[PDB]
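K.L.:
Below is one structure. I have some questions about it.
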Amino acid sequence: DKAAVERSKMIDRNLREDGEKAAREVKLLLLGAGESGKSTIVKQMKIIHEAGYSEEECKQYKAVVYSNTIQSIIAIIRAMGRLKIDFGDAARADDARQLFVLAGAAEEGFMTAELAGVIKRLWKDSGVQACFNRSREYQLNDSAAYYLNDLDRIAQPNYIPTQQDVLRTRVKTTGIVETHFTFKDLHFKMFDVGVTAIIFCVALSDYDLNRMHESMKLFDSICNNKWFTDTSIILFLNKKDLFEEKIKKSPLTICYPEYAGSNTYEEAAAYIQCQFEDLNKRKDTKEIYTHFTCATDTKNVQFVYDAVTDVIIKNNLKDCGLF
Ligand SMILES: Nc1nc2c(ncn2[C@@H]2O[C@H](COP(=O)(O)OP(=O)(O)O)[C@@H](O)[C@H]2O)c(=O)[nH]1
Ligand SMILES: O=S([O-])[O-]
Ligand SMILES: [Cl-]
């Protein structure tokens, strides 16, 4: 292990009376466009490094799960009208109406056998499925399929959200979120918006929604900024799972008209990676550390973060103070 050898070369703890107990601090900036996966990464840090989410904590997210699900089905049904897409079985029009009656009379997210029934039949309808598959034409939660396909479990009277259910939530976050965790004896200070490292998140599946080019313009700015010269810049190309499902049927050319590679996961994901890394104007001075992630996948984030941490250890320790 080169990172272990590297950190063992430090001597600054010896300048402190109780140096071996001192906390080495790493400030990490979590950046990226809305819905790029920043909150999800923060949640994985709690899960992997700080003992996860207990059941009682998971119960607090129940009505958020309900709310996300309701939002999803409504967005699809409403889009059917704008896109002129007919129901398969014409009796679903009553279920569509009933969905609005129930959502319209309620205080917040909820679930009943009646609502579950309405939504199940809607999600199973061929016309609804056809509208769902044109989601790129409107605005729809990426977890729409996840919750809807599992509606039966979510709908049970004694339903308790799983960690995956909580990770899959979209929560309206405002302002700056700061989280703290210890890993490999490093005391991380992570800021979801002069720093040790930046993690920049990109939603790969946004390519056909222009979102990707806005993500690029933002990365161009950040990557090449003055304050970040000695900052380790990490690129998370996220939602690789949604990208892989989607790249089979929707072409990269929608985002990058000049693209002439095959429309496969391997070629299209590589191309995207190059588009972002090429935005680095100091190529011989700064390296970009790129990882393809699925932020909802605890194992993948654990692995990826372990590698991101070895890079910080080999590269940035000298600028990390003791406290
Ligand atoms: N399938 C999938 N969903 C993801 C991934 N990353 C984030 N999400 C979901 O995308 C939505 C937005 O993510 P979020 O962390 O809130 O983005 P933020 O605005 O940058 O904080 C949430 O519902 C997440 O559950 C991913 O890699 N794969
Ligand atoms: O001294 S290093 O191991 O934080
Ligand atoms: Cl989303």
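Note that chain A is numbered according to Swiss-Prot, with residues 9-201, 217-232, 241-354 shown in order.
Determination method: X-ray crystallography, 2.4 Å.
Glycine residues also receive a Cβ, built from the backbone N, Cα and C atoms like all the rest.
Below are the features I grabbed from Swiss-Prot:
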MUTAGEN   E43 to A  Mildly impairs receptor binding; mildly decreases basal and receptor-stimulated GDP exchange
BINDING   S47, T181  Mg(2+) binding site
MUTAGEN   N149 to I  Inhibits interaction with RGS14. Does not inhibit interaction with RIC8A
MUTAGEN   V332 to A  Increases basal GDP exchange rate
MUTAGEN   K345 to L  Mildly impairs receptor binding; mildly decreases basal and receptor-stimulated GDP exchange
K.L.:
Using all protein chains in view, find how many other C-beta atoms are within 10 Å of the C-beta of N149 (mutagenesis position).
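P.N.:
Other Cβ atoms within 10 Å of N149 (mutagenesis position): 21.
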K.L.:
Determine, from DSSP, whether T181 (Mg(2+) binding site) sits in helix, strand or coil.
P.N.:
coil
K.L.:
Might you list, by sequence position, any residue in that chain lying six or more from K345 (mutagenesis position) with a Cβ less than 8 Å away from its Cβ?
P.N.:
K10, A11, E14
K.L.:
Given the recorded positions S47, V332, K345, return the subset with CB under 6 A from an atom of ligand 3, ordered by sequence, or none if empty.
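P.N.:
The ones that qualify number zero, so the answer is none.
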K.L.:
To the nearest whole angstrom, state the Cα distance for the pair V332 (mutagenesis position) and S47 (Mg(2+) binding site).
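P.N.:
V332 (mutagenesis position) to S47 (Mg(2+) binding site), Cα-Cα distance: 13 Å.
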K.L.:
Please report the number of other Cβ atoms within 10 Å of the Cβ of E43 (mutagenesis position).
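P.N.:
I count 19 other Cβ atoms within 10 Å of it.
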K.L.:
What kind of secondary structure is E43 (mutagenesis position) part of, going by DSSP in three states?
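P.N.:
SS state of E43 (mutagenesis position) = coil.
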